[PDB]
Amino acid sequence: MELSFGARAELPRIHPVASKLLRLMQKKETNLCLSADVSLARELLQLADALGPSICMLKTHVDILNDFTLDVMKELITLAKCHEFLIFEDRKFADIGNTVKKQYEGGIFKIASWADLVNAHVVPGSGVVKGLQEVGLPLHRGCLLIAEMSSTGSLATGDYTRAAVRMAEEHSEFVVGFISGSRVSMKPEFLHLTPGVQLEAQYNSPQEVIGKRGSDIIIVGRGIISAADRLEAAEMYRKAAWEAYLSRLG
Amino acid sequence: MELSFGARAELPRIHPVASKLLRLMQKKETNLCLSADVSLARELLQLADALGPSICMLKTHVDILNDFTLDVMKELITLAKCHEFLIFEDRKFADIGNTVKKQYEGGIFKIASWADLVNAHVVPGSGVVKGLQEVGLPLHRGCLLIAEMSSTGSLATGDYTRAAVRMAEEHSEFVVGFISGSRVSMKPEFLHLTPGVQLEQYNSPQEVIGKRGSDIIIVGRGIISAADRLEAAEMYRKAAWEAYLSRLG
Ligand SMILES: Nc1ccn([C@@H]2O[C@H](COP(=O)(O)O)[C@@H](O)[C@H]2O)c(=O)n1
Ligand SMILES: Nc1ccn([C@@H]2O[C@H](COP(=O)(O)O)[C@@H](O)[C@H]2O)c(=O)n1
């Protein structure tokens, strides 16, 4: 029952952020999330500008930017709007209660003011999502739950993954999908994003990740960022990921 | 076979940061960590100065400080040195590889430059600690592993906790203890810090330290939301300390 990204964006219970994301994916023929693992704002903004047309999402780590300012994120928003991609702050929230709300809304970074998407760990319980949602729902933001992990020694068991899915379903007004290695929910309203993606050779190809394992979006860092021609690199990954998606439809 | 903090500070295999902490705990008669959950630097520094003598450790969330600058952390270090407490940045690191290293060492906060201790989740595997250690070892820092959650719906099963302990042992050069609700390791070189503490899921200091074997209580609102924060801090210090004395025998 595979539906296109475009049709999934029209589902009755789709979250507005997921619908926005699915629509630009279909329009631009990209299911590539760029992991912009850089330490200087100038390089972040030049990557966002040049690769913006190739990507559906730019994943940031604002807490490694040596020259972070809110004006930097203002300029990033302008690029996200112009090129049509979402901003995903890969903050991996894990606290609960009023702390996690302030970590999302306040402090120096004011993440919720500029990030369309954030992610959260589910190990402490739904308290992480609940705290974030007290901020994010008012702001029409979305959250991704880290449901699986392939790093060596990961402790996310089958039960851990099931709990993450159930948490997503109970908080579907804020949770819009998962970080995982494969499809973990059969509900088409949720997005699946997968890191550990390589064309060349523990990582897997887009065909494996998007085609066989049913994920929606590939997260790619060094395979693009460390290349000389980052644009051609992004395009290689975009074409691979998109053609894996198309072959899944039939 | 229950040892004093002072005796544990001298154990052959003790980490230098743990030894420093255990020594000042014994000296000052405190096993209280203040959770300084405040959003302005003025309140942070006024609490650190006033409660410094009563605490072994000040737990910070630098990323909720609306007026963070490095000069604020310079003032905090000055107070930590003067009153003799460690700074524990409760960052709950969870990323791996070069990203965690930059999150610990770099960015705006430069955590490793001022935090004696940080904590880390173990769910992604040992990559979190390995990455932190590449920064933290050179800087003589220490790390705490979150071995038990203590929150509703926690997913940390028995096997998860055991894995956290095994990971701490394999990384004893950098990992100095655990965040947990009770003693998770019988090795006295490791420290146990327990959150969720109130005199009245909260547990009492006498339950946490006396019966559950933990070393340090982490207390936020029980102190910070009281009118007289200094008297509240002294109440928690004496409860936790007397609980620790009662188990030595
Ligand atoms: N097995 C993996 C591999 C990469 N990643 C993440 O994917 C992003 C991109 O990593 P690369 O530079 O390896 O492509 C990083 O945030 C990295 O931590 C992951 O979470 N799990
Ligand atoms: N049951 C609890 C209670 C508090 N805590 C921790 O204690 C801090 C808040 O403490 P207070 O409830 O004392 O204000 C947070 O860092 C939180 O993570 C916990 O981990 N589990």
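Count begins at 1; order follows the chain as displayed.
Recorded method for this deposit: X-ray crystallography, 1.6 Å.
Note that Cβ sites are derived from N, Cα and C of the backbone, with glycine treated the same way.
Per Swiss-Prot, these features apply:
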- B:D90: active site, for OMPdecase activity (ACT_SITE)
- B:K92: active site, for OMPdecase activity (ACT_SITE)
- B:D95: active site, for OMPdecase activity (ACT_SITE)
- B:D90 to N (Swiss-Prot position 312): Loss of OMPdecase activity (MUTAGEN)
Rounded to a whole angstrom, give the Cα distance between B:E200 and B:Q201, which sit at either end of 8 unmodelled residues. 11
Same chain, 6+ residues apart, C-beta under 8 Å of the C-beta of B:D95 (active site, for OMPdecase activity), given in sequence order: B:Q103, B:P124, B:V128, B:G131
Neighbourhood of B:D90 (mutagenesis position), C-beta criterion under 8 angstroms, separation at least six: B:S35, B:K59, B:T60, B:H61, B:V118, B:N119
Restricting to the same chain and to sequence separations of six or more, state which residues have a Cβ under 8 Å from that of B:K92 (active site, for OMPdecase activity). B:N119, B:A120, B:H121, B:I146
